[PDB]
Amino acid sequence: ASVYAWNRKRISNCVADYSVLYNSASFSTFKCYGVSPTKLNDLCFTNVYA
Amino acid sequence: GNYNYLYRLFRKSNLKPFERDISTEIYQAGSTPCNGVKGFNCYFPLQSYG
């Protein structure tokens, strides 16, 4: 989508494997501002907005 | 900007009490090994306050 109409996907009621997303080398920017990248597989959240 | 004061942003494990780490070795923040060379998910541990 465009940036004025950015698509919001709700990630909920599932188990999330952030290690595959983090170990991917295609991403040119992986910057977190409230959590740690190595603790994404350990913490639990109610829902994720993408 | 006074950039002479630096803190250890990245380390593999927590220190002991009264333990000092001055080792300027590179950190591996991803699955890819760094081999002492900066790159993708390879960051210097010491970053300066702005």
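Per Swiss-Prot, chain B residues shown: 447-496, in order.
The backbone N, Cα and C atoms fix where each Cβ goes, and this holds for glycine too.
Per Swiss-Prot, the features are:
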type    : residues        : note
MUTAGEN : B:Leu452 to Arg : Increased resistance to neutralizing antibodies. Decreases HLA binding to NF9 epitope. Increased binding affinity to human ACE2
MUTAGEN : B:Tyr453 to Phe : Decreased HLA binding to NF9 epitope. Increased binding affinity to human ACE2
MUTAGEN : B:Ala475 to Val : Increased resistance to neutralizing antibodies
MUTAGEN : B:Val483 to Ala : Increased resistance to neutralizing antibodies
MUTAGEN : B:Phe490 to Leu : Increased resistance to neutralizing antibodies and human covalescent sera neutralization
MUTAGEN : B:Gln493 to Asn : Reduced host ACE2-binding affinity in vitro
MUTAGEN : B:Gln493 to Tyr : Reduced host ACE2-binding affinity in vitro
VARIANT : B:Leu452 to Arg : In strain: Delta/B.1.617.2, Epsilon/B.1.427/B.1.429, Kappa/B.1.617.1, Lambda/C.37, 19B/501Y, Omicron/BA.4, Omicron/BA.5, Omicron/BQ.1.1; Contributes to cellular immunity evasion and increases infectivity
VARIANT : B:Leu452 to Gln : In strain: Omicron/BA.2.12.1
VARIANT : B:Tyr453 to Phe : In strain: B.1.1.298
VARIANT : B:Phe456 to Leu : In strain: Omicron/EG.5.1
VARIANT : B:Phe490 to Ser : In strain: Lambda/C.37, Omicron/BQ.1.1, Omicron/XBB.1.5, Omicron/EG.5.1
VARIANT : B:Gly496 to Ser : In strain: Omicron/BA.1
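The Cβ of B:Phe456 (variant position) lies under 8 Å from the Cβ of B:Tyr473, B:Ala475, B:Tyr489, B:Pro491, each of these being in the same chain and 6 or more residues away along the sequence.
When Cβ atoms from all protein chains are considered, those within 10 Å of B:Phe490 (mutagenesis position) total 14, not counting its own. B:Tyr453 (mutagenesis position) has B:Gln493 nearby among the recorded positions B:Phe490, B:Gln493, B:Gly496, counting only those with a Cα within 10 angstroms of its own Cα. Once Cβ contacts within 10 Å are tallied over all protein chains shown, the mutagenesis positions B:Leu452, B:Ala475, B:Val483 are led by B:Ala475. When the Cα of B:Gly496 (variant position) is compared against those of the mutagenesis positions B:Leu452, B:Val483, B:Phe490, the shortest separation belongs to B:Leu452. Comparing the Cα of B:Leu452 (mutagenesis position) with the Cα of every entry in B:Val483, B:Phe490, B:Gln493, these being the mutagenesis positions, the smallest distance points to B:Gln493. B:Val483 (mutagenesis position) is 17 Å away from B:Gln493 (mutagenesis position) when you measure Cα to Cα.
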